[PDB]
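Student: Handing you this structure, nothing more for now.
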Amino acid sequence: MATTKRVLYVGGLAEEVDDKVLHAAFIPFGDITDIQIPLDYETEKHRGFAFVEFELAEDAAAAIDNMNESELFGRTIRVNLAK
């Protein structure tokens, strides 16, 4: 099976959370190669979720375990393999 295990889905993001906040919150688990945040151009705000891609799958795994249901900017977030 060749499907990646390096990309994580991160949901439950407060309005104040952006790519910088995400980088800072997930870098403790390992180097990150990409962070994508879908936007609504009518509002200019994100839709409450993002995808974080780690360099190593092992690091992505540790992040899922420690960050799923953790608190970020006052609320609970959801973290799991994106696909």
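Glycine is no exception: its Cβ is also placed from the backbone N, Cα and C atoms.
Dumping what Swiss-Prot says about this protein:
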type: MUTAGEN; residues: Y9 to A; note: Decreased affinity for RNA
type: MUTAGEN; residues: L39 to A; note: Decreased affinity for KMT2A
type: MUTAGEN; residues: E42 to A; note: Slightly decreased affinity for KMT2A
type: MUTAGEN; residues: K45 to A; note: No effect on interaction with KMT2A
type: MUTAGEN; residues: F49 to A; note: Strongly decreased affinity for KMT2A. Decreased affinity for RNA
type: MUTAGEN; residues: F51 to D; note: Abolishes interaction with KMT2A. Abolishes inhibition of KMT2A activity
type: MUTAGEN; residues: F51 to A; note: Impairs protein folding
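For the listed features, I'd like the structural context: burial, neighbours, distances.
Tutor: Annotation note: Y9 (mutagenesis position) sits in a strand segment as assigned by DSSP. Around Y9 (mutagenesis position), the C-beta neighbours below 8 angstroms that are at least 6 residues distant in the chain are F49, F51, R78, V79, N80, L81, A82.
DSSP gives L39 (mutagenesis position) a strand state.
With a 10 A radius on its CB, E42 (mutagenesis position) counts 6 other CB atoms from all the protein chains.
Around the Cβ of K45 (mutagenesis position), 12 further Cβ atoms fall within 10 Å across all displayed protein chains.
When Cβ atoms from all protein chains are considered, those within 10 Å of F49 (mutagenesis position) total 15, not counting its own.
DSSP assigns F51 (mutagenesis position) to a strand.
Counted within 10 Å of its Cβ, the other Cβ atoms near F51 (mutagenesis position) come to 16, all protein chains included.
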